[PDB]
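Visitor: Dumping the structure here so I can ask a few things about it.
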Amino acid sequence: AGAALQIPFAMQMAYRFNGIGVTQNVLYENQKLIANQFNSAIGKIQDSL
Amino acid sequence: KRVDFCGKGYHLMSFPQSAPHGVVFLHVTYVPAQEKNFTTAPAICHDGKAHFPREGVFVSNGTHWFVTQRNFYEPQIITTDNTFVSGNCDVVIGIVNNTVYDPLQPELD
Ligand SMILES: *[C@@H]1O[C@H](CO)[C@@H](O[C@@H]2O[C@H](CO)[C@@H](O)[C@H](O)[C@H]2NC(C)=O)[C@H](O)[C@H]1NC(C)=O
Ligand SMILES: *[C@@H]1O[C@H](CO)[C@@H](O[C@@H]2O[C@H](CO)[C@@H](O)[C@H](O)[C@H]2NC(C)=O)[C@H](O)[C@H]1NC(C)=O
Ligand SMILES: *[C@@H]1O[C@H](CO)[C@@H](O[C@@H]2O[C@H](CO)[C@@H](O)[C@H](O)[C@H]2NC(C)=O)[C@H](O)[C@H]1NC(C)=O
Ligand SMILES: *[C@@H]1O[C@H](CO)[C@@H](O[C@@H]2O[C@H](CO)[C@@H](O)[C@H](O)[C@H]2NC(C)=O)[C@H](O)[C@H]1NC(C)=O
Ligand SMILES: *[C@@H]1O[C@H](CO)[C@@H](O)[C@H](O)[C@H]1NC(C)=O
């Protein structure tokens, strides 16, 4: 939408949780589990491929 | 709100014009400009409680902390009407110490 403006990635993930109706404390208080789940999900794609 | 469906930027409004066998759309959009960098933090710890912005981000100009809206820089001081509380400050990665100002009790002298 213009020039790239940097933001830390967990803070971008919190904006995106807001965009679906969940408060952002739910992301910050679960950060490690959410990242573990994303990593297992990405590791399952290359296994199926 | 569909990205790039009505031009580049944040769609404000669009005007139609007729062409021969066709149509022309003049899209008016909003494009952000002249950014500055800041230090930032996800929450703020005060009295053993974690505070999150209601809307906006916590930013630091070098020595002081403010809340701003995310798309236009307009800094304000962090109060209990700017933020909400959840939990204690032991669980959030990158939490920062600052004071969150209450209006009522300095009204009550
Ligand atoms: C929410 O669901 C997750 C499942 O992804 C739970 O986390 C797992 O809990 C089991 C316990 O049975 C552990 O063995 C796993 O190692 C956990 N997974 C990860 C990625 O940490 C989590 O406990 C659930 N939360 C609640 C409150 O029920
Ligand atoms: C960050 O902004 C603050 C403004 O709040 C500057 O601090 C001073 O703060 C006092 C009381 O809050 C004001 O009376 C002053 O007018 C403010 N400015 C000055 C120049 O004294 C602070 O200087 C700013 N810091 C940086 C690094 O820009
Ligand atoms: C951002 O990354 C920096 C590393 O570049 C982290 O700084 C380190 O913090 C640890 C404490 O967890 C210290 O032991 C290291 O000495 C620091 N390294 C440097 C180079 O400063 C910083 O903590 C990270 N920020 C967050 C919020 O995790
Ligand atoms: C932010 O403020 C809290 C509140 O005091 C600090 O917590 C103290 O941390 C030190 C060192 O980690 C401990 O020795 C104290 O026992 C803690 N106090 C309490 C009341 O728990 C915290 O360290 C501060 N954060 C930073 C980065 O300085
Ligand atoms: C912000 O700082 C970075 C270096 O950390 C620099 O590359 C960038 O151009 C700066 N942008 C602005 C708007 O100051």
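Quick note: numbers on chain B are straight from Swiss-Prot, i.e. 1038-1146, in order.
The backbone N, Cα and C atoms fix where each Cβ goes, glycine too.
Features from Swiss-Prot:
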type    : residues         : note
VARIANT : B:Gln1071 to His : In strain: Kappa/B.1.617.1
VARIANT : B:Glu1092 to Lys : In strain: Theta/P.3
VARIANT : B:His1101 to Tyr : In strain: Theta/P.3
VARIANT : B:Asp1118 to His : In strain: Alpha/B.1.1.7
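Describe the structural context of these features.
Guide: Look at B:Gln1071 (variant position): DSSP puts it in coil.
Secondary structure at B:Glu1092 (variant position), as computed by DSSP, is coil. Around B:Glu1092 (variant position), a 10 Å sphere centred on its CB holds 10 further CB atoms from the protein chains shown.
The number of other CB atoms found within 10 A of the CB of B:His1101 (variant position), across every protein chain shown, is 11. In the three-state DSSP scheme, B:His1101 (variant position) is classed as coil.
B:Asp1118 (variant position): 10 other CB atoms within 10 A of its CB, across all protein chains.
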Visitor: List those variant positions among B:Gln1071, B:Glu1092, B:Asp1118 whose Cβ lies under 8 Å from any Cβ of chain A, in sequence order, or write 'none' if there are none.
Guide: none
Visitor: What's the CA to CA span in angstrom from B:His1101 (variant position) over to B:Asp1118 (variant position)?
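Guide: Here the two Cα atoms are 18 Å apart.
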Visitor: Round to a whole number and give the Cα-to-Cα distance in Å for the pair B:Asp1118 (variant position) and B:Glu1092 (variant position).
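Guide: About 11 Å separate the Cα atoms of these two residues.
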Visitor: Do you know offhand how many angstrom separate B:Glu1092 (variant position) and B:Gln1071 (variant position) by C-alpha?
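Guide: Rounded to the nearest whole number, the Cα-Cα distance is 22 Å.
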